[PDB]
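S.K.: Could you have a look at this structure, given as structure tokens, before my questions?
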Amino acid sequence: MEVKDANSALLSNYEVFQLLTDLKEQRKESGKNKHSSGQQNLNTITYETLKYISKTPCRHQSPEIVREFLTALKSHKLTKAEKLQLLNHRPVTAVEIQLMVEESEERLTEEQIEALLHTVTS
Amino acid sequence: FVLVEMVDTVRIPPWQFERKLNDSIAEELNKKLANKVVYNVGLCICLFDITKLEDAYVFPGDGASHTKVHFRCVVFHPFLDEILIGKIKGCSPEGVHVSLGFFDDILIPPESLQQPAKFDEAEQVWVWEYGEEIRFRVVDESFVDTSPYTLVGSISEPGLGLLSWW
Amino acid sequence: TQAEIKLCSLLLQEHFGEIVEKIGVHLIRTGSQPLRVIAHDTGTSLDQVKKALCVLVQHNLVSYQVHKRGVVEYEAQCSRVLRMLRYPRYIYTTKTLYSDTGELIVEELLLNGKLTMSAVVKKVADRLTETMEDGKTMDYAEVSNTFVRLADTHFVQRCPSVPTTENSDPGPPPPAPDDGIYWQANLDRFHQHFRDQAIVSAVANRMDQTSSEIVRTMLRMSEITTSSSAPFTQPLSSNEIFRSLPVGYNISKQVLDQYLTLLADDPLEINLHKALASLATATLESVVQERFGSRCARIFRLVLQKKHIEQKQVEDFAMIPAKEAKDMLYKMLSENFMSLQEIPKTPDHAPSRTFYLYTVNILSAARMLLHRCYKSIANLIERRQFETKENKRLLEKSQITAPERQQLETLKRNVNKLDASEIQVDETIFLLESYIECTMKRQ
Amino acid sequence: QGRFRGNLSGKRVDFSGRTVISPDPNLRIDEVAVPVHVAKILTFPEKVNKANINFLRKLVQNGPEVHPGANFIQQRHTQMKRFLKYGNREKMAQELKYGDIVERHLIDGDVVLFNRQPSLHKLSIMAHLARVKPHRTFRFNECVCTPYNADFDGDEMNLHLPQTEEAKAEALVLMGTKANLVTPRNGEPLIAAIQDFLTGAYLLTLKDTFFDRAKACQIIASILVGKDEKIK
Amino acid sequence: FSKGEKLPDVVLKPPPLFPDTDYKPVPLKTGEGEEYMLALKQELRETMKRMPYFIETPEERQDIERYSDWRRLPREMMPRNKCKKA
Amino acid sequence: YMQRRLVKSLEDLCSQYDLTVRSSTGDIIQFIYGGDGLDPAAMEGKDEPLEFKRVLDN
Amino acid sequence: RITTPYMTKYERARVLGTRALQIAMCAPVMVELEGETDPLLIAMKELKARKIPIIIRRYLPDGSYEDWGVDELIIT
Amino acid sequence: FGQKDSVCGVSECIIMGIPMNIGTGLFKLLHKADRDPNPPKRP
RNA sequence: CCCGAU
DNA sequence: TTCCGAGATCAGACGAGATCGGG
DNA sequence: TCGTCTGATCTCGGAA
Ligand SMILES: [Mg+2]
């Protein structure tokens, strides 16, 4: 079970949520009671996991938005981790970007931060 | 969340030879790597894809089929730069306990850094006043086997301001 | 000599790093080995091996030479790596024999390995001026005066001409005007000079104060005309002895001449062969005095008197009882000091023989104690390796409760008790290693 | 006697028996007659696989006293073999599910393998199908006795019983008597008629003999038992 | 049976011991230099760094270190005060 | 004994799949087994696989 | 493509070796069998009908290999 | 000598209890079930 | 170790 | 004269089917 | 029980 590659993160919350939504509804098609005497830990993690991602209103979140938001993000010069925070955190208001958002120091400018609110709202 | 490329030798018992391998390996690998934190890696969840499945041997003993499987699985591992949103499923006087919603109740924040009205005085007082946000700060996992927990976190709360709720 | 290699793993770990130790210590373990073969056997990438050998050739620990294959086989000299242990002692005798300026000269020459004159005088013009008064700037001309003053007494010798082989690259070794020529320190001259302090302390603490000074002035005027491979010093006349006396003395020529024929005729015997041979046995005798009391040390000196006359006289010649004596023999046997029964000539019989006689062999008891002293400093450093990583939380707090500070002053009492004790066993190495080098032909 | 030459190579072996041999020409060359008492002891773990479920249910009601029966059941998960003598066999019969092991008796159609103990060539171990007969001697066809170099003057020869299903096919295909009819020194056949059969068939094919339809249909109809009873 | 009791001893105590921290006064001079150069040999250019830490770190981000009078006069004298060999 | 010495040297040879006969350590003893790569067991009399007079009349 | 296209007696033994042990662990049977309860007798019915889900991995001794389906071989 | 022997032949695979590679253990067997190296998902 | 079987 | 190397002449090794049966 | 191979000292012989 050796892990060859420790990391490779671009899985935005929507991606993982979407995979889980297809998986949950697909596992039940073949849901088995033979494997109950064996394994059931998988069911619990997927089930509860869906809810936490669901907290973020990825309900109504779309696949195209990932590229659409990304196209705006590349201009801002924020790092890949920062953008994932920006999509996953989905800052509802300016204060989270204004204060909660990472790398606030220097790059804030009170210019693109205001523009980001228009982009994040989109 | 982060993808983790992993390699496992997955043994399909011979009464599953009707089903397709890439599905019937995936049913095994979910039973192998769910709700299990891998040391220095993170909390595995489920199977993303099987990126490369190589040829099904059958060994001189078992009669089963052992396919070495390259795959990618999504895991839970905060990147030391994430402002998460959880819920307080517990309050200890040394520090609060936050839990991500039905994810893992194993994130234990130490509390020393918020505004100078900080104590938990055993009557379940959250914070002496002026969903809950969290900053995951360090990676900390302890390998359990020792003789003949395990992803705990330390979680901060700086001067965010928290405009909506205090 | 595995405990020797235990130290070279420890000495490079504390000074430079870990991979420069690893590639270093492997080269001590497998010898004349090429660049690609070292990177394949230690499991190290080739970019880091080129850097690690670059630091190792700078501090003159790994020497390179090609013979037949057209491929350079690096080779590390083992006994040079342990001379890093003596490094602060090499600083100190340049403070007793030269000023603070020249003491800093051998320091940055020992630190940065290979140095040109154009650099090392430029560096001490920074360090000595920053500790002196601003506006009262130390003038560098006095440094160039004391720089050659070290070299006329031959304390600093130059590097052998570089091979300049194609595999070797000139640009990487220098760290970034004039080129100049490089040198290391002549630490071999120190091993004369450390021996000069050794014999003058051997006479003064045995014979008399005035006996030792004429040994010093004999040896101070025999420095360049000998080498370390000299079996004894160059022969002198007594008339230049009266010329070379210091101005503190006032002794008449004829009274010191009586002391000159007194000092020439001793059990000690300037015979440099007999000098290190007599000083090594006192180092042996100070170890049994350290370990087995004065009673076992009394029979330890008895076997240095008679070569093979034992166990029919040792119960008589020391008058100690047969029970108490024979446990001292077998403890001197089991710890390899008493050497063995090399006289039994009856054939293949432990019970019936011509009676086994004990006999000390001075070199087998020497090479063991040197191997023991190599083992000793392994247990010194590893303790100071042990107590360091825990207490790092409170070193930066000064940069604090009452048991927190009390752990620090019990640490700093410990480390300073360890580090001082690395040097006190170090003087036993050189006192015995110079005896080892004095009985080794063809090297 | 040491561990190399006698405990690592030549090690003692379970599921293995040894009797005196006696002839039986009425078997095919590929079959050994195994006594009942031995065949009730030497057991083959036959796992339950949707085709021997009714067959193993039928034989586990017999238990370890009637010969087509069993004497051990492992459950599907390393439960200790359940010595099928004390309990209710029919309650163990009905509760028998897929996957679990039944140690049924040495039945006919099983693959045992002989050995005559001074093994001098490849042919001294040969596999044989096993038919449970009524005696305590190992009875084989006498054509296969010159590979064993075995006369019936009180000679004994061992019978191992391979346990796994992979070692059952390696006996049948590689070491079967129908495969090793031919010695690997020359290429000559070693399994062929010995003694009476040769002097029987010489006296029959001799030029002088003449049979009427009385004796002719009597000698011929001797060859109609045991895979031969269904031919015109 | 005379020794069949336990491990001989946890430790064997030698009635005579080490003398002291021998040569007490003067190794204050060498002893500080033991710790002085070790403060400077570790903080030198002639050392190596754990670039295996940086290949271990997939968390690289901005704002962290992981991301980020000699008073003298000219002269020239080259002496051969030293050996002319090798 | 002579059976024992013989088989304790000769046991770890097998004709590999490219018709070569190698030792356990990979070293080649024979390039084809016995020149023709033929079973002595299946071999017909006269060390020939056919004995063509018998097959043609058959 | 270079080894013998005849199924050797050591390959027929192990293919019948493991297809017997597979079918004795409730494998899916490929021959719509007719009452054979010995798993080994099912496997020879699998071989003669040439329906065995097994590919022989033939190792040339240098380390290279060459696959061969049991459908794609000449049994005796 | 520091003799690293591999475990081959038959006088060691019988001692160690490995299936020997001489004869039936020369080759190895695969299974012919439904499989393919599939496409992944877009991330 | 004896004996005996083959 | 020297002698360095080599053919000659003892001494020590560690081997010598397989199984089965009983006192 | 020799039977074997090994490897260890002596000695008459040629080269420098
Ligand atoms: Mg007989």
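Numbers in chain C come straight from Swiss-Prot, and the residues shown are 2-177, 229-321, 336-465, 491-534, in order.
Each residue, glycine too, has its Cβ placed from N, Cα and C.
In case it's useful when we look at the structure, here is the feature table from Swiss-Prot:
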- C:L312 to K: Loss of interaction with POLR3G and POLR3GL. No effect on interaction with POLR3F (MUTAGEN)
- C:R357 to E: Strongly decreased ssDNA-binding. No effect on interaction with POLR3F, POLR3G, nor with POLR3GL (MUTAGEN)
- C:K389 to E: Strongly decreased ssDNA-binding. No effect on interaction with POLR3F, POLR3G, nor with POLR3GL (MUTAGEN)
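Looking at the shown structure, what environment does each listed feature sit in?
M.R.: Sequence-distant contacts of C:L312 (mutagenesis position), defined as residues of its own chain at least six apart whose C-beta falls under 8 angstroms from its C-beta, comprise C:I266, C:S290, C:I293.
Counting every protein chain shown, the Cβ of C:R357 (mutagenesis position) has 16 other Cβ atoms within 10 Å.
Cβ neighbour count for C:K389 (mutagenesis position): 7 (other Cβ atoms within 10 Å of its Cβ, all protein chains included).
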S.K.: How many Å lie between the Cα of C:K389 (mutagenesis position) and the Cα of C:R357 (mutagenesis position)?
M.R.: 19
S.K.: Filter the candidate list C:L312, C:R357, C:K389 of mutagenesis positions, keeping only entries whose CB is under 6 Å from an atom of ligand 1.
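M.R.: List returned for ligand 1: none.
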S.K.: Return the mutagenesis positions from the list C:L312, C:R357, C:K389 for which some CB of chain E is under 8 Å from the residue's own CB; sequence order; 'none' if the set is empty.
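M.R.: Cβ contacts with E, in sequence order: C:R357.
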S.K.: Measure from each Cβ of the mutagenesis positions C:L312, C:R357, C:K389 to the Cβ atoms of chain D, and list in sequence order the residues where some distance is under 8 Å, or 'none'.
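M.R.: So none of them sit by chain D.
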